[PDB]
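**Q** The structure follows.
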4 protein chains.
Amino acid sequence: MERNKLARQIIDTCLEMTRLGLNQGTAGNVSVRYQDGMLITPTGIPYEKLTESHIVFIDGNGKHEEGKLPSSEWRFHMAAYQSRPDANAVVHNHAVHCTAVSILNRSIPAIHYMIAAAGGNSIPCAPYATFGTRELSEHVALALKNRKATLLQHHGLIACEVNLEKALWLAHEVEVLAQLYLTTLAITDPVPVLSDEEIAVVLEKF
Amino acid sequence: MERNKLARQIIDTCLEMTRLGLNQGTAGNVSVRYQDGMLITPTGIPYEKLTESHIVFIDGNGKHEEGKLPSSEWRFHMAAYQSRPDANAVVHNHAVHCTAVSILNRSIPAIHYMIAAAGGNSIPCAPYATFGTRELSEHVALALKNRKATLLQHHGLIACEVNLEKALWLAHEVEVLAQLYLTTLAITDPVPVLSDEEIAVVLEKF
Amino acid sequence: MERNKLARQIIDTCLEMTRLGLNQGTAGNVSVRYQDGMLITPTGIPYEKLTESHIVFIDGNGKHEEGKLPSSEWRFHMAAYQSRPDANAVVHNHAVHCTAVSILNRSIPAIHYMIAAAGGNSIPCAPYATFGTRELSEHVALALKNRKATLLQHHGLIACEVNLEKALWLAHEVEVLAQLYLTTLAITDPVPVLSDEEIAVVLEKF
Amino acid sequence: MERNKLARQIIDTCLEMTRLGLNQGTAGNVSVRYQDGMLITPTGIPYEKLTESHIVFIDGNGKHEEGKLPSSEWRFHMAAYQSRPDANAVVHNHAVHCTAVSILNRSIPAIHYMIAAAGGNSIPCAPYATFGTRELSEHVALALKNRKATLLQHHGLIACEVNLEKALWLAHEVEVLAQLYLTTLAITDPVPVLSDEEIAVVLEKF
Ligand SMILES: [Zn+2]
Ligand SMILES: [Zn+2]
Ligand SMILES: [Zn+2]
Ligand SMILES: [Zn+2]
């Protein structure tokens, strides 16, 4: 639980995220809770040139280390740490099926029982607001109140969890749910869903 | 035919299954017939951390080794060993095209002559029932009576065979059949199919 | 131009074909012209266990080496060598977009100027006939008369060329044309095409 | 900034472009500004056999080095260097989602805020004209006047930038935008877009 073990996993998550096809168009941002703020990936540097010493600490006041530019999307990683106190790692990306679904501006309903992993009977879509703005943050903060993952209209996904390992696993899971919904949406609308009861038992079980 | 040669192939099948894009969202479960029960992958451990000594033996009575948690989906691997006496390895996964087809709750008809590999003129979809429950098992058991692979509504696929090598090969084959049906379903419905006669000769031939 | 240089490239083509996503569900068959017959991949053996000494010579009379089983699909590799005298290597596969298009039983029209690589303004679909039968051969033989690649109804693709390098390149090219046609077919039908004149100049040019 | 550092990156871009799934059917062409002309990939040679000494210098007069054939598509890399004076590297490819969109002959509108990377509220499609012709060049030259990437009807994509690193990054970005538009187009038409105002702020911001 040293700074650099934390900055290495963040890097490992980038590379691994890219491995899975989650980060295409080198746009993801990864962060973890630390001290009174967080560590996040820097802006600019492509993921393959990232060393532990690129990772930027941002304190709880919004000030970032000297001579380092945090991701341009950092403000909403801060929103999720204050909206979800149990959240300890945060993953963001423009994964394609997620984003297609966010362009349609729809929530993904309970088409498959793994929707439960994000906490309920859906994956919501928060409305559009320019990137890096405080209003973008307000949407995300209210979206993540009862869910661990959220789509972002005309933009992409955010997934939060107790460590990067599970944060990643959820992000990825939601990408699969996303693809499944688009692929069936092209055949029939609406798509058959599982009742709220049924999701209730899966959540009890989970 | 030692315990560990069996637990290694199970692992090799996981990794290889993941290689092909069959296991996405680390959800597959693999098992083989053994003694009076089976060996299966454990629950929790991601596939890349699996050693031979993680694999859990479950006896024919339903009791699993001490201090090891079998997959949460083990009950229906047991159903397939008792429904199909010739089945010696079992593969399960939430492969995406299979699952999309299982969300539509349709059977995949004879759109291509390789449907014969699973034993007949289709790949059925058994109805939904909560995971890990005995009622889930009853559906799978009656589904696999005349077929070696079956979809599972709002859930995924199960494929059984004489060893893991062919169990895997079928699983994979069905994923391709799945994709083919969705891709053509988006253009025209119904999708052109091959007569029952025609499937009869392919089965004779096969 | 020894037997084994020829059997190695056949293997290299299998592995490479699998690399590109052309051979999924280990179904492709590869062959090259040799002496008075050809060399072809054997039936059964998965591609990763193939050594040069697995490759089976089939003479012009239809008799195959002693103690070796040629692909089950060999008869139509022989049809293409007698239908196209300039053909020296032959590639076959159940590539998914090609096959989806062959399930719709449509020819792929001049949607993109690379259709010219196969010799004209389309990639035809020959009608269905059971695999391995002489009637399957008659369809393929008349299909390849004026084209170097052909789809096969409810089955897959065949592509022929002066060596394996170009045979492969065409096979692959046709897979891309296939995907392009399906992807646009789901939006609008018919798909915009390039006039016959226009294809004429591309062929002059090519 | 030697000739060979420039010819190596061109090669690295080919291989890397192929890595991402941008160059399928070995059709891409890459070039960089040099002296009074450019360096470009040669025609024929597959990308895996390219050494630095294959790369052909073409002067500003249209004459190419002795005993070397430039890409057949070189004329329009020259058009982009004279249409966009700030352009220093050029990437071209028949990437599949881009091309499907170019077969529909539509421009990709502001479905996602990254459309701004190419300079405005869209990615245009220039009309069809035979490859390698001066009229093909006139279309591309007027297309790239206010945009850094353009689709080409029934053909593919062109993306230009200050070096190969960003030229590639844009090409790739546009492929993702392309896929997103097709995937949502199959569900609903028109696809929801972001106002011109909204794109204006993203461009200010960017
Ligand atoms: Zn973003
Ligand atoms: Zn399952
Ligand atoms: Zn075949
Ligand atoms: Zn081109």
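According to its header, this structure was worked out by X-ray crystallography, 2.4 Å.
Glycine is treated like the rest: Cβ placed from N, Cα and C.
Found this in Swiss-Prot, in case it helps:
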| type | residues | note |
| --- | --- | --- |
| MUTAGEN | A:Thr26 to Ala | Decrease of the aldolase activity mostly due to a decrease of the affinity for L-fuculose 1-phosphate (Fuc1P) |
| BINDING | A:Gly28, A:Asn29, A:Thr43, A:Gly44, A:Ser71, A:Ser72 | substrate binding site |
| MUTAGEN | A:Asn29 to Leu | Loss of aldolase activity; when associated with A-71 |
| MUTAGEN | A:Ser71 to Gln | Loss of aldolase activity |
| MUTAGEN | A:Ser71 to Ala | Loss of aldolase activity; when associated with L-29 |
| MUTAGEN | A:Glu73 to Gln | Loss of aldolase activity; when associated with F-113 and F-209 |
| MUTAGEN | A:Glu73 to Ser | Loss of aldolase activity |
| BINDING | A:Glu73, A:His92, A:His94, A:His155 | Zn(2+) binding site |
| ACT_SITE | A:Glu73 | active site, proton donor/acceptor |
| MUTAGEN | A:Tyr113 to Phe | Slowly inactivated. Has a preference for the D-aldehyde and shows an inversion of the diastereoselectivity. Loss of aldolase activity; when associated with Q-73 and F-209 |
| MUTAGEN | A:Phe131 to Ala | Has a slight preference for the D-aldehyde and shows an inversion of the diastereoselectivity. Loss of aldolase activity; when associated with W-206 |
| MUTAGEN | A:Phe206 to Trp | Decrease of aldolase activity mostly due to a decrease of the affinity for L-fuculose 1-phosphate (Fuc1P). Loss of aldolase activity; when associated with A-131 |
**Q** Counting other Cβ atoms within 10 Å, pick out the least crowded of the binding-site residues A:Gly28, A:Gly44.
**A** A:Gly44
**Q** Compute the mean position of the Cβ atoms of A:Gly28, A:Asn29, A:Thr43, A:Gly44, A:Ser71, A:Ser72, which form the recorded substrate site, and then list in sequence order the other residues of that chain whose Cβ is within 8 Å of it.
**A** A:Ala27, A:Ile40, A:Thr41, A:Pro42, A:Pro70, A:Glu73, A:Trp74
**Q** Among the recorded positions A:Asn29, A:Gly44, A:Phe206, state which ones have a Cβ less than 8 Å from a Cβ of chain D, giving them in sequence order; state 'none' otherwise.
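**A** Cβ contacts with chain D under 8 Å: none.
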**Q** Do you know which of the recorded positions A:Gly28, A:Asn29, A:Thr43, A:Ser71 end up with C-beta under 6 Å from ligand 1?
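**A** List returned for ligand 1: none.
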**Q** If you skip the near sequence neighbours and keep only those at least six away, which residues in the chain come within under 8 angstroms of A:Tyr113 (mutagenesis position), Cβ to Cβ?
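**A** When sequence neighbours closer than 6 are ignored, A:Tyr113 (mutagenesis position) has A:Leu194, A:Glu198, A:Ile199, A:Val202 within Cβ distance under 8 Å.
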**Q** Quick one: which residues besides A:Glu73, A:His92, A:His94, A:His155 have a Cβ within 8 Å of the Zn(2+) site's Cβ centroid, in sequence order?
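**A** Output for this site, in sequence order: A:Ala27, A:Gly28, A:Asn29, A:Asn93, A:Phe131, A:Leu152, A:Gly156, A:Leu157, A:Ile158.
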**Q** Give the distance between the Cα atoms of A:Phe131 (mutagenesis position) and A:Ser72 (substrate binding site), rounded to the nearest whole Å.
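**A** For A:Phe131 (mutagenesis position) versus A:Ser72 (substrate binding site), the Cα atoms are 8 Å apart.
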**Q** List which of the recorded positions A:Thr43, A:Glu73, A:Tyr113 have a Cβ under 8 Å from any Cβ of chain B, in sequence order, or say none.
**A** A:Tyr113
**Q** Do you see any of the recorded positions A:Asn29, A:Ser71, A:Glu73, A:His155, A:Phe206 whose C-alpha is within 10 Å of A:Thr43 (substrate binding site), and which ones?
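**A** Taking A:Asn29, A:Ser71, A:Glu73, A:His155, A:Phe206 one by one, the ones whose Cα falls within 10 Å of A:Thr43 (substrate binding site) are A:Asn29, A:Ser71, A:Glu73.
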**Q** Let me make sure I understand the span of the substrate site: among A:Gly28, A:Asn29, A:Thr43, A:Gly44, A:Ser71, A:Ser72, what is the greatest distance between any two Cα atoms, in Å?
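**A** Across A:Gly28, A:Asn29, A:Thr43, A:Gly44, A:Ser71, A:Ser72, the widest Cα separation comes out at 11 Å.
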**Q** Measuring Cα to Cα, tell me the gap between A:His94 (Zn(2+) binding site) and A:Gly28 (substrate binding site) in whole angstrom.
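**A** Cα-Cα, rounded: 7 Å.
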**Q** Sequence gap of 6 or more, C-beta under 8 Å: which same-chain residues meet both conditions with respect to A:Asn29 (mutagenesis position)?
**A** A:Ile40, A:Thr41, A:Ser71, A:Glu73, A:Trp74, A:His77, A:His92, A:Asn93
